[PDB]
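Report on the following structure.
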Amino acid sequence: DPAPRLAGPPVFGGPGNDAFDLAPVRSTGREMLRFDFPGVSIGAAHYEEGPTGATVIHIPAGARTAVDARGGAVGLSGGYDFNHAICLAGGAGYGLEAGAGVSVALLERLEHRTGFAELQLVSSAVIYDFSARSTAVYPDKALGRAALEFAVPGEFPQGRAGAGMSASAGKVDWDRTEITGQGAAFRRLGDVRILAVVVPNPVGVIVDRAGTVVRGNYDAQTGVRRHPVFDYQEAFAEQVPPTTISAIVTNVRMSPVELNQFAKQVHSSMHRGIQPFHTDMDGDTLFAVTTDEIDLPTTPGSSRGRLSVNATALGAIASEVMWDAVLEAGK
Amino acid sequence: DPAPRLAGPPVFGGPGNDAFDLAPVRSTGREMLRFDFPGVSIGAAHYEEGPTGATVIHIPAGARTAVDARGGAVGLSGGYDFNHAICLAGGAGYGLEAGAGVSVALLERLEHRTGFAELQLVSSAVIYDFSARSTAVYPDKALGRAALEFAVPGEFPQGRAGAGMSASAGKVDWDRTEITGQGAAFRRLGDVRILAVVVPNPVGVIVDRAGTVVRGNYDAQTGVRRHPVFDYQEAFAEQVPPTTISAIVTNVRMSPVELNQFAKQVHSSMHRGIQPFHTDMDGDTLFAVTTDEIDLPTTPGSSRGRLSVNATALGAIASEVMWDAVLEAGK
Amino acid sequence: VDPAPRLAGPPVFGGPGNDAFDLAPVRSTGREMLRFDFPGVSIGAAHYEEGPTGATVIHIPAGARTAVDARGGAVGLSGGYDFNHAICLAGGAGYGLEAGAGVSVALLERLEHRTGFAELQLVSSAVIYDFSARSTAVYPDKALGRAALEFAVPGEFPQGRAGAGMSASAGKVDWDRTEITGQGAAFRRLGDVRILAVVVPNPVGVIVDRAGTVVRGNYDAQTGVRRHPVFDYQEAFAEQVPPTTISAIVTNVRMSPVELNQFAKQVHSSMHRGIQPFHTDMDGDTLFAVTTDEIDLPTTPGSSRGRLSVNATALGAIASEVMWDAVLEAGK
Amino acid sequence: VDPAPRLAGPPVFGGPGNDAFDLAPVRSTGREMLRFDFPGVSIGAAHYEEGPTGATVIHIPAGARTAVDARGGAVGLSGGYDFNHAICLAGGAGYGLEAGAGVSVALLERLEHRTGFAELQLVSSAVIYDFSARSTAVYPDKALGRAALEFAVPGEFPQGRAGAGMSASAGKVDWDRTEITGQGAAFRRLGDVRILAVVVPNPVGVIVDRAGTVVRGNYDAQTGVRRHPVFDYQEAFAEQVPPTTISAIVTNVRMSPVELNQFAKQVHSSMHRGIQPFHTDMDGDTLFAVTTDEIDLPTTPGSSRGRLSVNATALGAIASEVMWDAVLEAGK
């Protein structure tokens, strides 16, 4: 039962990027998650003038990726099956520009080599975060460059940081929408490593493992948050008749087919912690990335069961890491 | 905390259809759900010799449909965007034959007219139910004909009936798998009607709204059911290194795009009640069907919120009907 | 000389059904037998004269990785599996998917009714709507699919009016101009590399040869010639708006699931050379790309003929020619 | 007479980048201007001589329903929205998606930085890899996309080496045989029905005319002629295995999302007539089908030319011819 963070009513007429001398800020959030995942780096930058920002996951070696662009209102660039970086940003479709800044920065680091096998590949996805503030500032090329420059191994800024600066949840009615943030979680099991990163800007609300609504759809008249379905069902009885962007990164080798099905499974699992989810109103996009370092055993047995060690098993574990990250974003 | 229904170990060498004089049985289940949904009929038939069966949803006028074949191991026939019937069956891919029986029975009722606009369209999906018994009997053409002949408005046989005869859940290890069944639920809100039908044969387990595991992955050594992720995570720590078929039927007019996104949303929502879900091991297939009788208002407001009456709202309500149906199947 | 017409005639869209007849499957021989060498692949074609309608079955008992490209707007598909023991192509619109159920249960019987996972027999089926081309409602049923599998043999394919091609037809701007096609196959061996194409063209469009000549479909009995449909369509718009093909490509070259899927799309799109228009709303065009995984491509793609000359795309280009040859055999 | 060669020359795969130059956008004029009448649609083409590389922007300020058919195996796409205010086609591989960001922010500025939903400016962008055809790493950047939008005018299209077509090339079995193409457009009006095709062919394959002659790409300087790639591929397999095109079709005819999506697939597949091979692993082929929703098809599809003659498939067949004309203009 956290204190409310109501976003408040829309403001119109606000200034855009051209109005300011915009200075990127290295986002620190409310606290830093630290973890051990060699070969992965994360950077987060924001403009205070939005407030809005971008979060970049950089895997300099490049990593095989599956994309599950499941929502009805997706803002995606690249969506490549192999990436050197994933860029998550505010600013609606304008914020895809941040990924261009990452791309060209990587081209510069590569000394402008352009062989087809050396192209630097950045996939980007965005949230609409303009209802949560009163400017039109968006993550631009310079901000994406800055988020990459700020990237370091083994750290993630929780909360209002990067793409999470103006993320919000619970959009039955804007008077009940609350600011979320971005979140991350990490587990290591044996040699296996799983990192989840999420920027929940859902139409739905964030739900914990007990089924409590913990962020979004807060009614100041009652002091209580509501699951949206209670609102929806009563709206129907009255009147008829009268986005989350996310990444899961692991080091377990998966074939393209396993990796794709892993992405679908983990993404669907997020309907536990975000409700409703995968709606027409949402642009929900999950990237499943593997650094392809650790083999699963050829056969799937253990003391825990004959079918206990396989990609589905990994997907179930990763689903829990992701739920933890969603709850960090809503905290 | 229901009593266990352990399916027990595989049996091999069992007899197939050719060995028996197979008599269809009208399935009655453990109890009958009654509801008011003109233009929809449901029939369920089984062979005791399996035990295995088929469940047919017949909409004689035909209805617009979206299919969300999300699992990794799908057994689907037709998958049409307009259907006169949906056939759900056991018998793995062999059980798609039941839908052929429905199709030809409908052709006969149409006096063998064959104009392109008069083709009778049946979409079928199947579960693998051979690990839950010791015969190779499957739902054949005759059984699909029988399920159609047995179809009546406004009734559904809950539990071990039709396609649910030998459905089972919780497949980390076969020694912990439990028999489920089929389930249905129905709500009417104003003029809006929503019927959910489900045959859960998941690799995962059935979970209630409190987060309790209520069917599947039962350990006779402990007397307790386990969420699979506890098994999976310990299997990884040890060793590295050392299907649900469903339909939602409503009467609300939705465009092809709304109906498709509605299908995705409702299907993903089932990861609340079935965990894990949408895995590589599963052939999860949802049909979203509308009889296109009731308009939504042109604008989405109500006293409950500015964005409270739309297809996403309907999807959230339908998601709850579906969860109720899953819990009926597991009861 | 322009080919003689094979007009289908005016459709009635109905007639007696299967049980009005004592239906005996006939092993289809077509007009000619293609013979080829590709062990592990058998083809069977059966028909009912009383339709006339039929089914063609490709049986690969080892099982083979498959990509499905269901590109048309009116597809009739069952299974569509990424690994198949058989592919069943049939007439009878969606009713003819039943033929594949006959193949499936016959294969289960051969496996002594074993039902373990590695033992499930996987049959993907696709259909053409062939009811415009005859005055009956007979369709390929379980018995006909069983018969087509029983008749399957390696190294033979009956060209023309045979199996699923028995009542296939082309050129559907107006039914008065529609012509019977057939089924067709072609085969090439390049060293030990093997490519087999099988096609059952029932297009809304017409069959076109490598010169751009319309050779089957859209025959106007008032002119004695076949025009490209676009001439009819453009004239129709001036007046009124004033100011399925099912196919398989089978190869022995190893391709990963990703390469195989893209190969399927490439070969399928290539068929818009020989069938025009293609991939329309009005078509249920479905191509199965199957590999028996017997021989590897070299690790690098060079040859004397270029730096990017030996790869799955190259194989796709070669297979596209085999498929155009098969289309032309169907229309011959 | 066979067309003269335009060999691209041997690629070095790198060179100076954008900020090595003081880059001024140039309004591209190409070899010739196509003129046509289609109010509500503007086209702008800009290039950097220092690449050479460029971008071509189609601006539809009302916004228009769109279907995207990203059929190739190596696609570079941003947005891919089902409703667009602009389509941006560019060189520079994935770096050139940045040009579309320039278009997007220019449109936001025109809207006075309003950010409501109905006001979000939607730009879909696609790219070709044109770095093989020049010795620099200059790409279409935000400034070049802004310039292409500023230069956009109704009723004009610069054919040839212009905009995104500036360094487009064809026929990539071996880089020694690759030839510069260009961009191309064609237009037809049938009563008030309007169809505009725009294409930037950078294929692995070659451009083929209606006779089946290879007209651009795969020019062998040792023979003085262009062969179909399949001749090279089949010879390569004998030896070594011993025993992108981005495009738009814009029409004013109303089509539902379902019809429009199938129309996109149909027209895109039709391009395997003029580009061969096509839809390969090696290609990022992406077609945008856009309707401005100005005129209805009749409710029933009949005419004097047939019972099924006036429908979205018919429109697709006509549009496929407009697109082949555009491909040939690009290769001319």
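For chain A, we keep the numbers from Swiss-Prot: what you see runs 19-260, 267-355, in order.
Placed from the backbone N, Cα and C atoms, the Cβ positions cover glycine too.
In Swiss-Prot this protein carries:
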{"type": "MUTAGEN", "residues": "A:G111 to S", "note": "Decreases thermostability by about 10 degrees Celsius"}
{"type": "MUTAGEN", "residues": "A:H130 to Y", "note": "Increases thermostability by 11 degrees Celsius. Increases thermostability by 29 degrees Celsius; when associated with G-122"}
{"type": "MUTAGEN", "residues": "A:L137 to A", "note": "Decreases thermostability by about 10 degrees Celsius"}
{"type": "ACT_SITE", "residues": "A:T267", "note": "active site, nucleophile"}
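Calculated from the flanking Cα atoms, the unmodelled 6-residue segment between A:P260 and A:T267 spans 31 Å. A gap of 12 Å separates the Cα atoms of A:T267 (active site, nucleophile) and A:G111 (mutagenesis position). All protein chains shown were included, and the count of other CB atoms within 10 Å of the CB of A:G111 (mutagenesis position) stands at 25.
Within 10 Å of the C-beta atom of A:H130 (mutagenesis position) sit 20 other C-beta atoms, taking all shown protein chains into account. A:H130 (mutagenesis position) is 27 Å away from A:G111 (mutagenesis position) when you measure Cα to Cα. A straight line from the CA of A:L137 (mutagenesis position) to the CA of A:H130 (mutagenesis position) spans 10 Å. In the three-state DSSP scheme, A:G111 (mutagenesis position) is classed as helix.
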